[PDB]
Amino acid sequence: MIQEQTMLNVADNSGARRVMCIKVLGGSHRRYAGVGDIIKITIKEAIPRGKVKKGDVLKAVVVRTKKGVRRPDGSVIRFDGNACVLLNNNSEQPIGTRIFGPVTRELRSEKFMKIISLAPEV
Amino acid sequence: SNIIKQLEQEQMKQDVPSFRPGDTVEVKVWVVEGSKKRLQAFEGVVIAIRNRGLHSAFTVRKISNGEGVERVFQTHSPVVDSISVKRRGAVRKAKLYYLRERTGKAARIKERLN
Amino acid sequence: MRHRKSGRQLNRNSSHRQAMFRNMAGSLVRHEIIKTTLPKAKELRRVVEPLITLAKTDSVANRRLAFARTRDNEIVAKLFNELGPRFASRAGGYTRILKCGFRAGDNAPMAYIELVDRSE
Amino acid sequence: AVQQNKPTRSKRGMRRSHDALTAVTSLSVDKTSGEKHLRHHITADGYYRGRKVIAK
Amino acid sequence: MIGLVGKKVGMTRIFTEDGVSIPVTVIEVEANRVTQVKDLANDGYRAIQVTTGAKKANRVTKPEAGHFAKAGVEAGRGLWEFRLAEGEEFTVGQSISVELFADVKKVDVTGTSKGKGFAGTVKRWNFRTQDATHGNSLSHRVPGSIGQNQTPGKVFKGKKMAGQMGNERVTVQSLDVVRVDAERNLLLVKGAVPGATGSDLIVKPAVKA
RNA sequence: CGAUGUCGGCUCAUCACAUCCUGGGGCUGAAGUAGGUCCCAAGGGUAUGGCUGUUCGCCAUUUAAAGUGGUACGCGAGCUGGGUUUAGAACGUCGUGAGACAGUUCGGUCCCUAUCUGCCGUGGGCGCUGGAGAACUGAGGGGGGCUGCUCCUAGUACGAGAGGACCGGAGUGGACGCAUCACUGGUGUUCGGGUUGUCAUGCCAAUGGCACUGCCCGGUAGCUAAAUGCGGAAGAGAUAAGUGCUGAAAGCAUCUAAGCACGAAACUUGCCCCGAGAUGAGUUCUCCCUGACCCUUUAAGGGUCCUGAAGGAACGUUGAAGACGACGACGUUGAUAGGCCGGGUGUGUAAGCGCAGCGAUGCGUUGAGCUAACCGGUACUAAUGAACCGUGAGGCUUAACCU
RNA sequence: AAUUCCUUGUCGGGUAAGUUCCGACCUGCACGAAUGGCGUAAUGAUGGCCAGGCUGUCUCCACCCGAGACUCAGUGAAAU
RNA sequence: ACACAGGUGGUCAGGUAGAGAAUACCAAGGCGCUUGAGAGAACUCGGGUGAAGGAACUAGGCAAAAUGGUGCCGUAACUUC
RNA sequence: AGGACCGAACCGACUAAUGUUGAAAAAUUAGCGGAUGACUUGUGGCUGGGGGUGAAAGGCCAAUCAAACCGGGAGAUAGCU
């Protein structure tokens with residue numbers, strides 16, 4: 001499950017492709033991540049003109065997990081791989097202009113309505 | 001145990017169309033999301049059905065659109081608008097656990113040829 | 001502990017357990033009397049008592065039956081020839097146990113097996 | 001380990017006094033003869049509790 | 001104020017048309033028929049004795065039938081005594097069933113500890129365990145010392161001991177009540193409760209909200 | 001020097017304090033955000049990685065705190081053995097040289113059947129001076145106490161801008177102690193199937209074993225988190241500090257002397273939990289036993305024949321209770337357990353047969369046959385009847401009762 | 001550096017962080033040509049460092065088939 | 001030391017699978033051990049099967065596991081050739 | 001053609017569990033280095049304690065090693081427990 005050194009995919013365009021977890025970012029003696037949860041991230045695979053540098057340390061929000069979400073009743077819902085969206089370290093919100101897949105409706109519930117306000121359908 | 005099965009006679013339902021693992025059931029569903037209660041569809045094959053009575057999951061998976069797209073319809077709970085048993089499989093390993101290792105034409109089930 | 005296990009242990013491996021009763025069931029049909037310890041005497045009955053009802057019940061592959069378990073072809077020299085329906089007509093209770101215990105200078109739970117009807 | 005000389009008989013007998021709990025029950029009369037027999041065990045005639053168990 | 005005795009008969013999910021399955025414990029009560037009220041000069045306290053099972057007449061003795069003689073003997077599976085208020089109550093013509101909570105939403109459970117043979121440490125108190133690779137001689141399942149090294153004195157009582165399970169209360173301080181049905185002796189409490197199908201199980205009014 | 005196994009960590013706690021966070025407040029170069037500091041005070045709490053034996057120090061990113069000490073420089077009949085400190089090898093400096101070097105590098109086999117004390121569970125015995133049986137009271141002594149994020153108060157006071165509140169209220173997650181298999185997964189050699197080699201099988205078929213369950217698929221019942229939940233509350237009482245009111249010493253002034261009301265994570269209850277070897281060995285309810293004779297420097301005992309109540313106890317038939325004992329069910333006035341009948345499940349549609357193919361091998365009969373734990377009917381089988389244990393109203397004091 | 005005590009030598013690369021690795025410099029207390037010099041193919045129970053495979057060592061351990069331990073009958077010790 | 005779980009030169013080399021005295025199932029032939037009945041607790045030891053992560057453990061992937069056969073296709077730098 | 005090279009026996013005793021009044025004066029278990037050679041092994045013999053024998057370890061030399069076993073000199077000698 002998502003912890004120290006875990007590699008995640010980027011669900012947004014032209015910033016980065018693959019990025020690494022360094023904190024689950026929730027206080028002391030903490031574990032795991034879920035939909036709409038913040039994570040402390042490092043850039044490991046960059047884009048030739050992308051506006052986030054290789055080896056730099058930033059924040060992201062998680063949008064897909066293979067362990068999935070158990071909050072619904074009866075159905076346990078899992079998602080494609082382990083994917084996140086990059087966050088602006090000085091102006092808040094996501095930095096991408098396009099985001100892949102339809103995503104969950106739970107991404108509105110705190111700070112991340114920008115994600116479903118773009119091309120996603122749920 | 002029979003003492004809670006005497007209560008299960010006030011929880012389960014017996015009247016169902018005949019279908020087994022590897023069949024298509026093409027259900028119409030709401031998912032209970034959005035104010036206008038928009039009727040939607042589910043696509044895929046049955047991966048679990050019977051024989052736990054009340055606790056028989058009735059699980060369906062899309063299998064041709066990548067990871068996820070899997071839901072539990074509980075056999076008896078009123079959550080479906082229509083159910084249509086269309087395409088028939090042919091199963092001798094009916095758990096369908098090879099669908100966790102195969103993709104495409106190798107994950108497609110024998111055509112029930114006579 | 002033993003939170004569901006109700007199967008009888010005998011010391012030694014399970015294939016020895018099954019082989020000892022596969023032999024001693026042949027001895028029981030051959031001599032029609034056997035005396036031995038209670039764990040052996042009771043577990044010997046397993047998969048061979050259901051062959052008494054196999055004289056009366058409607059069946060399929062009747063000669064592959066009584067040979068997929070115990071796997072003996074000398075018990076059928078007497079079973080279904082001089083032993084079957086005259087005990088199925090009683091429904092259960094085909095054999096005695098006569099538990100009396102002990103051996104000469106030694107404690108072991110001895111039982112004395114025979115049919116519920118035996119000429120003297 | 002250490003043990004001084006020998007265990008006192010006053011404590012050793014006090015540890016023997018629960019070691020087997022052997023009791024007198026006078027035995028019961030057999031249900032076919034004028035003589036006593038061991039509980040749930042066969043008699044010298046090859047009998048038990050009103051029936052024959054072995055041949056003589 | 002008083003409690004009720006009523007066995008668990010199994011576990012299930014009760015369902016709603018509102019789209020929640022709701023896990024529950026199933027209980028079936030056979031009522032507790034009352035054998036003594038304690039009042040007037042009874043050593044400075046007031047109480048009620050209920051009895052839950054049933055005992056056969058060829059097993060009941062003359063002094064055992066004498067313990068219930070204020071209303072008559074049925075006995076079986078336990079006694080159970082609860083503290084009572086002033087009110088000058090009769091013992092005869094009384095009986096308690098699930099209607100004791102037919103308007104109460106919050107309950108306190110006392111299930112009693114269950115058989116686990118040796119029980120020991122790992123299956124008892126969730127103590128830590130060690131892998132079998134290289135060294136670690138006979139020290140794979142150790143209690144991290146029960147006491148401490150010499151200077152601070154004798155064994156402290158902060159760490160619990162290893163041993164058999166039984167006679168402990170095993171409380172669950174607050175559960176939700178989903179259904180009561182007085183003329184079916186039916187009770188459905190939310191989620192799981194301590195004990196098993198042979199266990200006897202008590203429910204009492206909650207002291208927390 | 002007739003031994004005490006010396007580093008640090010791993011693992012796990014307690015006590016002391018000038019309190020890091022938590023509970024209560026004050027002062028400020030305290031708008032706010034904060035930062036700083038002093039008392040009342042030691043109950044609940046008090047970093048994850050990279051380099052380092054680390055002692056230290058450096059670095060990356062976090063927090064309700066990244067507070068201080070004691071403890072054989074805390075834990076070798078616990079874990080580790082990088083360091084200390086031997087035995088092998090070699091290099092550098094010092095000596096003509098063996099040799100020396102907290103010199104340097106890679107390092108280097110390590111004991112055992114807790115006799116005694118303590119502790120859980122539980123037998124045997126002592127105990128209430130008659131026995132037996134079923135239950136409760138609980139004197140008293142412990143446990144457990146800590147939080148972010150979110151929404152609302154509120155982007156309101158304050159503040160180029162950015163930033164931003166204390167008093168309170170609610171929702172939900174983590175940490176921590178337990179619980180449970182309903183749900184979700186793993187397992188599952190007591191159940192079905194596929195399959196390499198070979199044997200058994202008279203031969204072939206279709207079938208059962210063996211080779212590490214041969215290997216590989218499926219798995220009922222049980223068990224268990226990766227699965228799912230409950231819980232550490234607020235009030236009440238009496239107080240320190242502190243807030244004070246009224247009022248002297250000190251015509252004033254003063255929270256203190258008299259008078260007198262408040263008030264904290266501390267104290268004590270409340271929540272949770274044990275407990276009558278509580279020798280302070282308790283009381284609640286109840287059952288049952290009520291004969292002569294011989295003798296004495298005898299109010300103490302022996303000798304003879306009698307004693308059978310209440311209630312226990314050995315062996316059965318047994319149980320997801322259990323190391324042996326203990327403990328639940330049952331014991332013909334019977335369903336305790338096996339067998340039988342049926343309900344229940346798992347596996348994958350066989351055998352044979354007929355159809356299609358040269359054939360491997362399919363398809364129709366066929367969700368075929370074979371098949372674990374659930375739990376109703378059925379005395380078919382099996383629980384020996386007598387017997388065995390246990391005793392005769394129990395010394396003294398006293399209110400009362402019967403006579 | 002098998003050589004540098006005095007320091008984790010430094011710059012480049014490797015990682016978010018590199019007392020360790022590779023490359024480069026001379027910025028050697030006492031290196032250097034038989035107390036031998038420079039370097040390489042083959043060989044290895046191979047020192048170390050980078051990346052991958054795959055994994056119950058670890059996240060977090062869970063269940064399982066036997067043999068002792070445990071009970072009785074037989075025989076039957078020691079350090080102290 | 002012992003009616004010892006060890007060691008000891010030579011000859012034979014059966015059926016099937018296999019390259020094979022690797023290894024397994026069967027012949028000729030030998031054997032089921034000169035103390036047993038059990039009980040179904042940890043703990044200890046030999047051995048198995050594992051979801052989704054992954055070296056994160058530790059001095060160190062030790063230990064364990066995927067790996068592993070040869071038919072054709074394919075194969076860098078370096079070199080004392 | 002070959003101190004090539006995989007793999008048993010065969011020669012070893014490197015890894016980890018285990019033993020160290022043991023199955024044993026060093027092997028019980030699975031791996032590991034070498035495996036027609038600077039190989040191993042059955043029989044017979046040769047080299048002898050200031051003397052042997054070592055691809056030579058302060059290794060080994062019949063329980064004995066910076067120097068084996070025995071009796072005698074011998075009741076060496078001890079500013080000492």
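Just so it is clear, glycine is given a Cβ too, placed from its N, Cα and C backbone atoms.
Feature annotations, courtesy of Swiss-Prot:
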type: MUTAGEN; residues: A:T97 to A; note: Reduced RsfS binding
type: MUTAGEN; residues: A:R98 to A; note: Reduced RsfS binding
type: MUTAGEN; residues: A:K114 to A; note: Reduced RsfS binding
type: MUTAGEN; residues: A:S117 to A; note: No change in RsfS binding
Cβ neighbours of A:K114 (mutagenesis position) where a neighbour is any other Cβ within 10 Å: 16
Distance from A:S117 (mutagenesis position) back to A:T97 (mutagenesis position), taken between C-alpha atoms, in Å: 11
A:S117 (mutagenesis position): secondary structure state under DSSP, collapsed to three categories: helix
Structural state of A:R98 (mutagenesis position), classified by DSSP into three states: coil
Length of the line joining the Cα atoms of A:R98 (mutagenesis position) and A:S117 (mutagenesis position), in Å: 10
Number of other Cβ atoms within 10 Å of the Cβ of A:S117 (mutagenesis position) across all protein chains: 12
